[PDB]
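S.K.: One structure is given below, represented as structure tokens, and several questions about it will come after.
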Amino acid sequence: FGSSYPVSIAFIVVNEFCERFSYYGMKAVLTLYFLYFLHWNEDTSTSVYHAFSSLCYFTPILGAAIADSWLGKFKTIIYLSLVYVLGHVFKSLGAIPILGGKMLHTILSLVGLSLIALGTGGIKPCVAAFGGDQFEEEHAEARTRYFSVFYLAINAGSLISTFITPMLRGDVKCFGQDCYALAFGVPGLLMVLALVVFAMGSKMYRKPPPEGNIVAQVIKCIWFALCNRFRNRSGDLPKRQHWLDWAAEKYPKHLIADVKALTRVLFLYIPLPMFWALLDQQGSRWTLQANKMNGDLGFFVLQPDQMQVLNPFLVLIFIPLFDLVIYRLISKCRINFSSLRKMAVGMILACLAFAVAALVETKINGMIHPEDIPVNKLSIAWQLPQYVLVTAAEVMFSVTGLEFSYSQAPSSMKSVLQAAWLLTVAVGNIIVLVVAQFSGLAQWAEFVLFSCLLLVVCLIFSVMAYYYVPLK
Amino acid sequence: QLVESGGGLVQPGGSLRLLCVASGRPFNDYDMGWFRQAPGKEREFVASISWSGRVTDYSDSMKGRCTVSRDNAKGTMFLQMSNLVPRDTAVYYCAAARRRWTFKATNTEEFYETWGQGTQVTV
Ligand SMILES: Cc1onc(-c2ccccc2Cl)c1C(=O)N[C@@H]1C(=O)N2[C@@H]1SC(C)(C)[C@@H]2C(=O)O
């Protein structure tokens, strides 16, 4: 409108909102569909749900490879959104009980889920990188605000999805049975609308082309670099001053520098799966903590489950508050938050949140009687301080990570560093699954462990962020 | 393994509370389901309770209101039929299936592999 912000990002943030809406509206009904429509084992349903989630987490690698190495982006977004819409069509087609039964339903549902995972993994990094591409490299201050608005759109989509999903699967009969076809078709229409609105802004975008088979060049350059050193019975200059400088008889400098930056950022990101796994162990145990504390609140009775909704709402409140007030106040003085101090401070805040959760659990345990009521029974409040701290950590770490991934990536591989950021979440999710079964510790002792682990992870990231060499 | 059952005659609009005790491998390793076989009829699905009792399902009829519970300690399973009628005067069976990965419906006979003998609840 005025300046410094293209009209294009309007059909980027809206698309992201519409996509998250549909994704969270479908994933919510997925498990009920498995259990009460397909009539699957609990083990089978949970395993299929977790496999689908993991594939969704892991596919953005393929999406970013396709985008950067070939076809550019805004063409991988379009085609993978078409694949996403096809997957939604199949999934909603398999929930119709009229045609086929127990075999067409299973096949169509599984194929649709595979296509949905493919689409999501390739709309995730490409859309963020494409929206970032709309700003001139000099406008590095408007890009951060755009990324804040992008995260706000994500969280708003999640919140409206949570608030609107139970209405669709509430006492609706498709054909003499519970209506799952609508529950899966509404997300399909939302995805179709997202694709339409994104395509509507084609003439305004700033589509840049790919810089060649960048992924193959990167792999071959790394392979040559590693292979050169193997001078078992010889060697006078295998590689000095770096492990890539003597992969220079080919792979000109403009590629060696790009792979250097890529490897630097990847080594920096190494520790983030542990942070993601540790911070993901709060939406399950905090529910157990809530179940042990009063939730009448005088005005409105609060069920422990509903407290989960306090995270997206607090993110919505904190994003504008952080960007427009707190960061400006910090900038008032000489204090300089370098986008890596922000992430470390977010990790410290998450550690503090888990320590506060441990303290609240300790207070809960120390109950003694004076239907008998324990005098020292905490209200569902006192869960606010940990929700405030953990939410501020997510705003600082997550919004800063998207910008850091883009600003530090070579132009040839802008969406590959976005896949690297998403790859940490994918690996972190695997850690949660591998460690979920191992649970035999007290709630207070567990939180004091996660707080301590989250501290050690932050010291490792802080030390490696100190020696990081920024891209230039 | 070695499931059992217990129950008997009931009033036209009374209620019944059936038992199913496992006398073998631990009860937490088995998905359980209730079936009925009216005289001169095919076996019908009644209710199903998964391991840990987290997931429960009831037949479309669910005459009145059924409720399946299970305590994996002592391995006992309960079915609470509430508003019985002149119908459903069938022989009620208990079925157990070891946990595994399968795509067969949890509300079908072929899903279950240990059908214990059945009661003779009548109305
Ligand atoms: C973390 C995170 O930070 N930015 C993103 C992101 C990055 C690009 C496009 C869209 C998103 Cl949502 C992102 C993400 O994609 N995943 C987020 C994450 O982690 N969670 C959200 S989705 C989820 C609820 C399945 C998952 C979880 O809680 O397991």
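Residue numbering for chain A follows Swiss-Prot, covering 38-407, 599-700 in order.
Note that Cβ sites are derived from N, Cα and C of the backbone, with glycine treated the same way.
Reproduced below are the annotations present in Swiss-Prot:
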MUTAGEN   A:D170 to A  Loss of transporter activity, at least for di-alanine. No effect on plasma membrane location
MUTAGEN   A:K642 to A  Loss of transporter activity, at least for di-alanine. No effect on plasma membrane location
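Mind running through what each feature is packed against?
M.R.: Contacts of A:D170 (mutagenesis position) defined by a Cβ separation under 8 A and a same-chain sequence distance of 6+ are given as A:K110, A:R243, A:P245, A:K642, in order along the sequence.
The 10 Å shell around the Cβ of A:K642 (mutagenesis position) contains 26 further Cβ atoms across the protein chains shown. In the three-state DSSP scheme, A:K642 (mutagenesis position) falls into the coil class.
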S.K.: Could you find out if DSSP has A:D170 (mutagenesis position) as helix, strand or coil?
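M.R.: Helix, per DSSP.
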S.K.: Over the unmodelled segment of 191 residues, figure out how far apart in angstrom the Cα atoms of A:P407 and A:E599 are, rounded to whole.
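M.R.: Distance across the unmodelled stretch, Cα to Cα, is 13 Å.
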